[PDB]
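*Asks:* Can you keep this structure in mind? I'll have questions shortly.
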Amino acid sequence: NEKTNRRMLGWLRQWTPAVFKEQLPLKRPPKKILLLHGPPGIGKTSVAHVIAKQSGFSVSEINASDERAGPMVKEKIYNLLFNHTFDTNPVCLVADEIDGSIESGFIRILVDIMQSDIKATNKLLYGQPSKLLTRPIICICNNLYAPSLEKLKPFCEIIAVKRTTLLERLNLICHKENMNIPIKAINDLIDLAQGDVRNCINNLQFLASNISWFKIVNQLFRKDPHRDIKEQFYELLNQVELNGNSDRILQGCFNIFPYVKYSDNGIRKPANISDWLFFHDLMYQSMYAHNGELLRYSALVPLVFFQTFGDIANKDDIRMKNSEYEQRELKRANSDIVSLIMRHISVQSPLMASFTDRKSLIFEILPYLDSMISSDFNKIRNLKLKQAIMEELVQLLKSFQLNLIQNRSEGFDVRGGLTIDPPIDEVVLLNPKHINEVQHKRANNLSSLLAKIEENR
Amino acid sequence: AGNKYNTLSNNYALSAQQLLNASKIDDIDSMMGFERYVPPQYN
Amino acid sequence: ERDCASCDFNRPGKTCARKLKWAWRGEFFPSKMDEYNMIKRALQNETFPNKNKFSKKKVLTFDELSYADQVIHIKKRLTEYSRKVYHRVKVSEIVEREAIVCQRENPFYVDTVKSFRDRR
DNA sequence: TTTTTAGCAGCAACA
DNA sequence: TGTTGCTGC
Ligand code: SF4
């Protein structure tokens, strides 16, 4: 990334007139913050440190993910930006992992400092007869499009670090320790350390004295044509066993297998794997009932995916997600809504509660109740029949204890949508096309039903 | 490429709602003596 | 001058181009185009409430606002800036301008006025 | 969502 | 003392 490293150095040299009073209203860069983004382990932090030191700045690093007290940190950042350090050298602030700050405190403080400096500069330019930012700020993220950074981006100079720099650093350490290491062995050490700089330096020191579950899932669908299938199988078995998280690996395999290319005859391969997956579910249920002796067999089920679906065609890494946690939380929320409706029926309908099972309520009663509420009353020309149906629907809303709430969360005084509480809609409406049609019809019906409920009150 | 069928249904529904309002207006107009006169054919 | 130059009735000796004066009046901010651009760049670093209702995204950037809303926010900060730097919010100026009234152009507007005047 | 224009008096605040 | 707002000409 030499071009990127020269751009960073060029941006830090634009601070030189303001900080060092050297000749290349304060001639500062238009963008006062440098924002570095890119993959982990490529040296973002190391490049920020080296270029800041090379430019004559003292480097102060803050991890933004660990500092869960922006309002307090505030004092640290204000001292580091505006107070003279005892060091002869001006401070450069390096903020690492700024995308990890779940609490916008750190970013709000930086935005407040930038806005205060813009107000102070405009007063110096236009003010007829306020702490100015005299120090550079470097911020490092993994993700540029993180919601927290949206307010900071306009003040930032954005620099992408793409995927050598570790090899150059390790060579410089070898040369300073008088170690004659062949460049091949340093590459093999980098590959062993997976780009961990700390692990690399420790392994080098030891020489001188003398698998993410996702990566395993993608490896389970890959066959190398140049290695024995048995050696690959034992290597994968050892990696699955060392990880101890066989369940997450299998859930990964389950989400990936439909998208994987596998020579297909009749999609039987999937039928054989449903029986294993069922075997895993029985084994996982038995782990809570019996002392975990059965845990040794849990590593075998992921390896059936390597045997059945492993192909040379699968060269690209498929990214994955956790639909199950979202489905479990949604199933919990829907079960809680249904449990609340069942309690409401028990309090009002003395007999209905005896005939209503949870399943019959979800599949039979609630879909019909919603179809009755969503029915187009605008097609009914007979006012008497419209009034009678509306009186029966008000009686049904009362039997199920369904409250019409005016959600006034619109915010702009136009059409506060009426919503049913509890929201039966989230339990019954499975089809996204039907959701939009039903919402438009319901809005006119619910206003008529609310007016009738108010008339009855 | 995923909504071309849901716009046609709403326009037929709106045209049917407008015809139903026009029928109610024809009923009210006739109550108030405004029967819909159609003139004789003249060639 | 363009549409008059494109017209085949535009000869040497033309009588049909009646020139008449009018007094234009601007009210403008004392602030210049560099100061306007400085206020625009300052507003691009601010965040704005979505006039959205049953909608969701509660917050917009400046460039995600409608151009009319962008100019409403610009005019607000320019009123404060102009008052702070120039001690006035507005300048007003009157400029005498000239325009060409075609006499050969299709008479439908003026015929409506003449005819309406005569019927009255 | 429908929608003529500019010039002026004068009370009251604030630049 | 002047400008600026608002209502109502
Ligand atoms: S009719 Fe008007 S536009 Fe045409 S030549 Fe004459 S002045 Fe020009």
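Throughout, chain A uses Swiss-Prot numbering, with the displayed residues spanning 131-154, 170-274, 286-319, 323-369, 397-643 in order.
Any Cβ shown, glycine's included, is placed from N, Cα and C.
What Swiss-Prot records for this protein is below:
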| type | residues | note |
| --- | --- | --- |
| BINDING | A:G183, A:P184, A:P185, A:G186, A:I187, A:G188, A:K189, A:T190 | ATP binding site |
| MUTAGEN | A:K189 to E | Fails to unload PCNA |
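So where do these features actually land, and what's packed around them?
*Replies:* The Cβ of A:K189 (mutagenesis position) has 24 other Cβ atoms within 10 Å, all protein chains considered. Taken residue by residue with DSSP, A:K189 (mutagenesis position) is part of a helix.
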*Asks:* Between the binding-site residues A:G186, A:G188, whose Cβ has more other Cβ atoms within 10 Å than any of the rest?
*Replies:* A:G188
*Asks:* What three-state class does DSSP give A:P184 (ATP binding site)?
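*Replies:* Note: A:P184 (ATP binding site) is coil by DSSP, not helix or strand.
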*Asks:* Which residues, in sequence order, are found in the same chain with Cβ within 8 Å of the centroid defined by the Cβ atoms of A:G183, A:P184, A:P185, A:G186, A:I187, A:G188, A:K189, A:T190 at the ATP site, excluding those residues themselves?
*Replies:* A:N298, A:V317
*Asks:* Can you give me the Cα-Cα distance between A:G183 (ATP binding site) and A:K189 (mutagenesis position) in Å, rounded to a whole number?
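*Replies:* Between the alpha carbons of A:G183 (ATP binding site) and A:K189 (mutagenesis position) there are 8 Å.
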*Asks:* Highest Cβ count within 10 Å among the binding-site residues A:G183, A:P185: which residue is it?
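*Replies:* The largest 10 Å Cβ neighbour count belongs to A:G183.
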